[PDB]
Amino acid sequence: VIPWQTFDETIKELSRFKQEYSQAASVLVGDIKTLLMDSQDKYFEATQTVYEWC
Amino acid sequence: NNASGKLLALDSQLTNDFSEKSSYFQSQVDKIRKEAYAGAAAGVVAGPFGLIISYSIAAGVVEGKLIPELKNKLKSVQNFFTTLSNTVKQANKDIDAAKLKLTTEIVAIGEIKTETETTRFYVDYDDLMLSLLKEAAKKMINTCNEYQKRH
């Protein structure tokens, strides 16, 4: 008369979706953070080399 | 650069999983109340004495001991989350200060290397009394003395 098991299955299935996409998006945004910092190091080194030659 | 991206990936997962645990808590408290007050209604195999002796035990143990203990455990999880967020926020400042120190020293060394290369080219005129080379050497003496005074 009180469907508690279907309620728990629904809550856990809505809660697994969010865990999956958080774990997927966080790794990719951290990778983009690493790439942007690497690009800023390469930019600094190139413009400093040309500055010292000039 | 790799650790500074791992740190962002940890911080975002931390802030999402804390909210999912905070919703798990509220869905679990209602399950405890459902089980307790549904099992206490089976004290009708005796009279109303058996009914009050079941609802008193249920509403005493669940509302007086179990739910405040779960709330204290959740408050502990909240304080842990705040401490770990401050740890990540301090690690970012340490990494940024180290990188700024290194790039400032690269620029300061390049200011010496430019004068050294200019003097090395002025030597190639094969004239040691050339005023341009004398002035470049007098400039390098002051540059090297200022670098030794700074370190």
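The numbers used for chain B are those of Swiss-Prot, and the residues that appear cover 142-292, in sequence.
According to its header, this structure was worked out by electron microscopy, 2.8 Å.
A Cβ is built for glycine as well, from the same backbone N, Cα and C atoms used for every other residue.
Record note (Swiss-Prot) on the mutagenesis of B:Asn157 to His: Strongly reduces cytotoxic activity. Long-range Cβ neighbours of B:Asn157 (mutagenesis position) (same chain, at least 6 residues apart, Cβ-Cβ under 8 Å): none. Classification of B:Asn157 (mutagenesis position) by DSSP places it within a helix.
Residue environment of B:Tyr165 (mutagenesis position) contains 14 other Cβ atoms, counted within 10 Å of its Cβ in all protein chains. Per Swiss-Prot, mutagenesis B:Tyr165 to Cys is noted as: Strongly reduces cytotoxic activity.
Looking at Swiss-Prot, you'll find the mutagenesis B:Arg261 to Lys noted as follows: Strongly reduces cytotoxic activity. For B:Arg261 (mutagenesis position), applying a Cβ distance below 8 Å and a minimum sequence separation of six or more within one chain yields no residues.
In the three-state DSSP assignment, the secondary structure recorded for B:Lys175 (variant position) is helix. B:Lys175 (variant position) is surrounded by 13 other CB atoms, counting those within 10 A of its CB over all protein chains shown. Quoting Swiss-Prot on the natural variant B:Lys175 to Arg: In strain: CH9802.
The annotation that Swiss-Prot gives for the naturally occurring variant B:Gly201 to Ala reads: In strain: CH9802. Note: B:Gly201 (variant position) has no non-local neighbours, i.e. no same-chain residues 6+ apart with C-beta under 8 A of its own C-beta. In the three-state DSSP reading, B:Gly201 (variant position) counts as helix.
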**Asked** Distance between B:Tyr165 (mutagenesis position) and B:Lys175 (variant position) at the Cα atoms, whole Å?
**Response** 16
**Message:** For the recorded positions B:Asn157, B:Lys175, B:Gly201, B:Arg261, return the ones with C-beta distance to chain A below 8 angstroms, or 'none'.
**Reply:** B:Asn157, B:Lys175
